[PDB]
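K.L.:
The structure that follows is given in the form of structure tokens.
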Amino acid sequence: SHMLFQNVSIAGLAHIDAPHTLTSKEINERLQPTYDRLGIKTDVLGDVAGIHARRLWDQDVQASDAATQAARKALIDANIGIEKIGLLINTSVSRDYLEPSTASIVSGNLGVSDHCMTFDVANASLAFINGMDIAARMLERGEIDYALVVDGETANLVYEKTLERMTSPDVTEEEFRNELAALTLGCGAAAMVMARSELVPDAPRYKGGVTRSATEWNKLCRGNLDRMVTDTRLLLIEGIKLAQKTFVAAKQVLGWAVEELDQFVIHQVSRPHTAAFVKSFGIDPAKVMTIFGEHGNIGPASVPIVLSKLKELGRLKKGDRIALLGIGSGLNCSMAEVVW
Amino acid sequence: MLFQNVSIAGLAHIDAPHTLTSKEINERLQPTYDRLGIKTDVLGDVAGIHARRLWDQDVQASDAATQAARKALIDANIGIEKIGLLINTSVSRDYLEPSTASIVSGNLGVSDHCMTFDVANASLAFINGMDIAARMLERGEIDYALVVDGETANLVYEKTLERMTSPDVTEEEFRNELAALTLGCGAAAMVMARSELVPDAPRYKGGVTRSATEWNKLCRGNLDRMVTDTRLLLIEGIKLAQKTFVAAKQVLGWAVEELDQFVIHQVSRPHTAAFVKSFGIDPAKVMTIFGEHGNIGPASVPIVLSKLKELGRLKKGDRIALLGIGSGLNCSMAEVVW
């Protein structure tokens, strides 16, 4: 068995795209005097990072609100009412308060029953996979019939404040480079209904996968509500090394061979970061969908949003072996498999 | 259906070093007490908090959680390389990203096989963390797990006290920020393990959870502010626990008299007393540290359990109930057989 999940399925899946488009052209327009003062002549966002646009919410939209929208849509996709949900896990980096959990707020909005167990899981960009794993263990045991995993991300504040700091006449080069990665973030939401396979015989199967870590690199990317500081160079270098370890483990327990997988759903930080990843592991780029160019990095929601879009586009066929890959601040790297 | 192969290998707690008494707080609030015409000692006489502990300046949650974790490892007689999972369950947190757990892990020097993340669920998160770890242990995914929790309330005291002594504050502003002055600093950590590795260790049975998420607006807190309505929390919490007991006194075969210890999360002395009274619980079987330490959030339950252990109180076979009502509302009840 290799400790892989049995009889755990995905009954429903949905994503929400934030409505307001913010182009990198517009951002560069604001940053140009700082660019000129700093001697920067290259479009670091559009040409280097490879981000042309990202999406934002309204100011008054909280993480719980975005997650709730995604959740209502996932339930419809699974054709079930909220009364069937026995577990709700929120996995977003963004959060309303220190307490209560964002999950309890979303659950309050949806109207879960008194039997519904809820809490948040936080683990940077890999948290949704952690949420799926935690749910999978309860579903496999048969403690619950259905679970919701939800994730709403809000980057409005970090965009507002970073742009203000970076347009300061007294901003330093170092501070500018430190905070630049925050301008690759985007808003969005995703939700997944998981279920015991007996209940949804034709639904895709979730097997789970492997995790490797490098927690001595926990300082590389630190973020709060209004600010994110990132060592992009070291993230690339140490990320690839960690992914290498995880891939070796993935071949051991998942029996993976790149050419035998049909889709790779990869969490993305930037275009060259992804290209380095794809190249180092000999992956077919035609099996790697990217939304980064127009939506940017949506944290832990990135993986399920891309998966949901793949389904929406009709790219997933019955029998397709789908790899869920990611490197998250930690450092952590998780690799799991979905059989459509 | 309960957990069969899950044990508690190690347990530890950290008491914060600095004492701030309610008498000392009241001296600072006295000019505001003399305005507004307030003559009641709400902290000391009503809430039942006479003191709390604060960390030194610039101590993060991860620092406190790291301290507790080092002690829990020692109590368990294992090195950090044995740990396959580390969960941080604290309300307090260093950043939104990355996890506070990854920072604690980096401090400890966990191996590249160690899985880490945070769990947030108000005062119940430690029990959530124990359950999540318990399931991985039973599946054979890991042999040892660390559940850690450090809380810091230094900033929320500094900020609230600043506000309360401002010349513009009203009687209603004042009252609604007394709740923050019932919080305390502290940290706890637990090592959990597969039972065939630790045959003498206490067994963890798991438990039940009931929720009333319709009341998620009652207690909202951040690092520098907390706003509450304690009165509503009391009635609806107890009502929730009653539903949880129906499930608890069914799945866990629970009967109040046949339980040896009650490790209960405390919001205040009156809240605790009403709970004990409502369910016919022997109050002698309910150890309390609230009077001296205040509310330590989700670390409260493991801290008291650790203190019970250190006292050499618990005996083999003791049936211990971990009980808590958390912001949500959530109510979890679990059993540990010593």
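Heads up, header says this was done by X-ray crystallography, 2.4 Å.
Placed from the backbone N, Cα and C atoms, the Cβ positions cover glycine too.
Taken from Swiss-Prot, the feature active site, proton acceptor applies to B:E97, supported by a curator's inference. According to Swiss-Prot, the Mn(2+) binding site annotation covers B:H18, B:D56, on the basis of experimental evidence. Looking at Swiss-Prot, you'll find the mutagenesis B:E97 to A noted as follows: Hydrolyzes 27% of the substrate after incubation for 24 hours. Cannot form the beta-keto acid product. The note that Swiss-Prot attaches to the published mutagenesis B:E97 to D is: Hydrolyzes 50% of the substrate after incubation for 24 hours. Decrease in the formation of the beta-keto acid product. Among the mutagenesis experiments that Swiss-Prot reports, B:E97 to Q is described with the note: Hydrolyzes 24% of the substrate after incubation for 24 hours. Cannot form the beta-keto acid product. While the structure shown retains the original residue, Swiss-Prot records the mutagenesis experiment B:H265 to A or N with this note: No change in substrate hydrolysis rate. Cannot form the beta-keto acid product. Quoted from Swiss-Prot, the note on mutagenesis experiment B:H265 to D is: Hydrolyzes 91% of the substrate after incubation for 24 hours. Cannot form the beta-keto acid product.
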K.L.:
Could you list the residues of the same chain, at least six apart in sequence, whose Cβ is under 8 A from the Cβ of B:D56 (Mn(2+) binding site)?
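P.N.:
Listed in sequence order: B:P17, B:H18.
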K.L.:
Using all protein chains shown, find which of the recorded positions B:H18, B:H265 scores highest when you count other CB atoms within 10 A of its CB.
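P.N.:
When each Cβ's neighbours within 10 Å are tallied, B:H265 tops the list.
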K.L.:
Around the C-beta of B:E97 (mutagenesis position), how many further C-beta atoms are within 10 angstroms, looking at every protein chain?
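P.N.:
If we count other Cβ atoms within 10 Å of B:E97 (mutagenesis position), we arrive at 24.
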K.L.:
Write out which of the listed recorded positions, namely B:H18, B:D56, B:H265, lie with a C-beta under 8 A from a C-beta of chain A, sequence order kept, or 'none'.
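P.N.:
In terms of proximity to chain A, the recorded positions that count are none, since no Cβ is under 8 Å.
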K.L.:
I need the CA-to-CA distance for B:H265 (mutagenesis position) versus B:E97 (mutagenesis position), whole Å please.
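P.N.:
Between the Cα atoms of B:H265 (mutagenesis position) and B:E97 (mutagenesis position), the distance comes to 28 Å.
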